[PDB]
Amino acid sequence: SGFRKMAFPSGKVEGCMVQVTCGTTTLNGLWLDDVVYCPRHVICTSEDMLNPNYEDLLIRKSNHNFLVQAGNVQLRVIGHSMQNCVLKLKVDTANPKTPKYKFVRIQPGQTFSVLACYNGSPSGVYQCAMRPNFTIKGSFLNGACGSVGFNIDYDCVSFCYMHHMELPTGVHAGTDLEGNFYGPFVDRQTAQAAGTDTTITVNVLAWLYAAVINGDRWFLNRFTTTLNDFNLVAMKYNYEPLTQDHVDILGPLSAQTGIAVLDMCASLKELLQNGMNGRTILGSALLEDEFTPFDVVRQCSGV
Amino acid sequence: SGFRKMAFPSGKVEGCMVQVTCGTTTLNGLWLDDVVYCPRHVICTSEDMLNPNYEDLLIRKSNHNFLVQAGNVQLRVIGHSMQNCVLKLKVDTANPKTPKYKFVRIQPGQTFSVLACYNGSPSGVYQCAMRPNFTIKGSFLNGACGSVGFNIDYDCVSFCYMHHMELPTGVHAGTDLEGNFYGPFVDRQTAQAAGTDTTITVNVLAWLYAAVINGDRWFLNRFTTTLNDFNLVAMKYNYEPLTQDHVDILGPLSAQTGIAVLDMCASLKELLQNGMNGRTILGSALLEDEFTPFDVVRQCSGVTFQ
Ligand SMILES: *[C@](O)(C(=O)NCc1ccccc1)[C@H](C[C@@H]1CCNC1=O)NC(=O)[C@H](CC1CC1)n1cccc(NC(=O)OC(C)(C)C)c1=O
Ligand SMILES: *[C@](O)(C(=O)NCc1ccccc1)[C@H](C[C@@H]1CCNC1=O)NC(=O)[C@H](CC1CC1)n1cccc(NC(=O)OC(C)(C)C)c1=O
């Protein structure tokens, strides 16, 4: 037992990280088979970030303008291609450490591990969620661009995030590995702001189910709720609406604990009303929303 | 910016993890050079666990009595030895993925990464602190024994923890890699409990510095204090004593923020007496004590591993 924010083991991603340099700009790239993926803004100067014309900047670059270093080794760039906001650098070597991998675009509420890297070297690994406002609450300094987010369900690495920017509230925005941004953000230094963030309701419920599996029952009550009355109350606390899909997804945890999904919703309604009155749940004094139903089952019941 | 509970990258350690079977028992081992390290209780069965004679149990064992699997590959065991609560299985093959490493024993308050493993396969990585009561707040299911804790410095893995047991309250106990227990625990099925835990003061102050570096400043105040004054309030609230060495270690963060440890101790003094008054610090409603001063510097300066 016990319950922690757990990341995936990072080794399969560590062997894919490289440094990419173009002019004065250095950041991280991801080397899978014979392609290095990195943010297209590696081709920009620090002035000329307001309104970059990336098509115009890229046509002016030679293969030999990209310095790609994997440890001491310099890789040879033999071709370049832009896909949305990602640059794909063709190199003469397939990475021999390339894992079994897929690219996946995730939905808000989904969790993933981040391997924070500087100069193509790993600094640390932590767990994140795609917020409902399509930001992530990351930990990134100058040099972190091209750091990736991933899951490893079985031996297959699903890459879902590539880091590009920090927004004014100290939260982060980036793309899938096809270079499409999460949310309405652009790779320009123009004024942009995250929408109002909301709590990931289905994840809070999953985490209350974790608490019951780990033997804590103090917050339960004798009440039930309709799905609609739950949403009318939860939205007053800036909680995301709970859908019938979310109710279906919570079915297994419901069956394991013997607590109906709408009985657990009544518990959450009372927690939002009362707070915790000096108590904690799984070591937290706040309601946790960065564990998915699938994360709870994986950590509580066998991996 | 941002601040997250961050683990070390686990790749150097993932290459050392193997499965060890002795009869009915499967758990994890650590394969370094030509030796596999695992918990000595791998030799025990049901009857043995209630009062084990580890000397007497280890005599009756073949080398072929220990199945060691690295992926599909069976390693050949050519020797076995016990060191305190660890078994050392000599194999005929040096691990070609052996990193630069040493074995270190950490102090209460120090943090490390755990690579939670099952059947020799890494499943997850998270950051822990050795609690003042010598437990860790881990997350471990059946099969986790022999999972290890570590720190990295440049390209050197310091192994500090090997997992042995769960206590009541769902906290965890284990050994250093020389098989010495952290805390007053024994590797037998018997009545054991975690002692009263205390809050790691120097780590809470480190995390208040992380808060300030990230623009979370509401708890700062005009007041200062001294050790004796703060420490009399610390003991009061089941906080570890703050030593002069702690004050020195936080030195850098006092400089970088303009808040002297004792000025920050004045902020922490106030938070304990008064509470947080509806507010959060770095997204927590409680005072975080599992970041060391070094962790805060590591994270807020972008230190990388080679
Ligand atoms: C990314 O480009 C990066 O890491 N680049 C390498 C590098 C940058 C700076 C110095 C040396 C090397 C960064 C990552 C950022 C930096 C701080 N934390 C991060 O997550 N991304 C950008 O700088 C990004 C590039 C834009 C998308 C194309 N960018 C540019 C300009 C402004 C901002 N944000 C900003 O001003 O943030 C506030 C909070 C408003 C100060 C930005 O992210
Ligand atoms: C460890 O031995 C292990 O993982 N063994 C492999 C295994 C395979 C299949 C089934 C069980 C075990 C475990 C690790 C435990 C299991 C669950 N969480 C853990 O951290 N350690 C023990 O089982 C340990 C071995 C003893 C020290 C030599 N042990 C034995 C008996 C009792 C407990 N604890 C206990 O009863 O915990 C409470 C909280 C009281 C239920 C114990 O840890």
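Residue numbering for chain A follows Swiss-Prot, covering 3264-3566 in order.
Any Cβ shown, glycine's included, is placed from N, Cα and C.
According to DSSP, A:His3304 (active site, for 3CL-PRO activity) sits within a helical segment. Under the heading active site, for 3CL-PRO activity, Swiss-Prot lists A:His3304 (among others), citing experimental evidence as support.
Residues annotated as active site, for 3CL-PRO activity in Swiss-Prot: A:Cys3408 (among others). Applying an 8 A CB threshold to same-chain residues 6+ apart, the list for A:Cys3408 (active site, for 3CL-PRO activity) reads A:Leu3290, A:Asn3291, A:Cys3301, A:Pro3302, A:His3304, A:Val3305, A:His3426, A:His3427, A:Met3428. The secondary structure of A:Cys3408 (active site, for 3CL-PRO activity), as reduced to three states from DSSP, is coil rather than helix or strand.
Under its natural variant annotations, Swiss-Prot gives A:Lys3353 to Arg the following note: In strain: Beta/B.1.351. The number of other Cβ atoms within 10 Å of the Cβ belonging to A:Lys3353 (variant position), over all protein chains shown, comes to 14. Following the DSSP three-state reduction, the secondary structure of A:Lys3353 (variant position) is strand.
In sequence order, A:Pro3371, A:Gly3372, A:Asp3460, A:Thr3461, A:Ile3463, A:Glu3503 constitute the residues six or more apart from A:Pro3395 (variant position) in its chain with CB-CB distances below 8 Å. A coil conformation is recorded for A:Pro3395 (variant position) in the three-state DSSP classification, outside any helix or strand. Record note (Swiss-Prot), natural variant A:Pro3395 to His: In strain: Omicron/BA.1, Omicron/BA.2, Omicron/BA.2.12.1, Omicron/BA.2.75, Omicron/BA.4, Omicron/BA.5, Omicron/BQ.1.1, Omicron/XBB.1.5, Omicron/EG.5.1. The unchanged residue is displayed.
Residue environment of A:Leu3468 (variant position) contains 27 other Cβ atoms, counted within 10 Å of its Cβ in all protein chains. Under natural variants, Swiss-Prot gives A:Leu3468 to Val with this note: In strain: Zeta/P.2.
Cα spacing between A:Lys3353 (variant position) and A:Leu3468 (variant position): 45 Å, rounded to the nearest whole number. Selection of the recorded positions A:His3304, A:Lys3353, A:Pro3395, A:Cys3408, A:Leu3468 by a Cβ distance under 6 Å from ligand 1 yields, in sequence order, A:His3304, A:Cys3408. When other Cβ atoms within 10 Å of the Cβ of A:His3304 (active site, for 3CL-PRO activity) are tallied across all protein chains shown, the result is 22.
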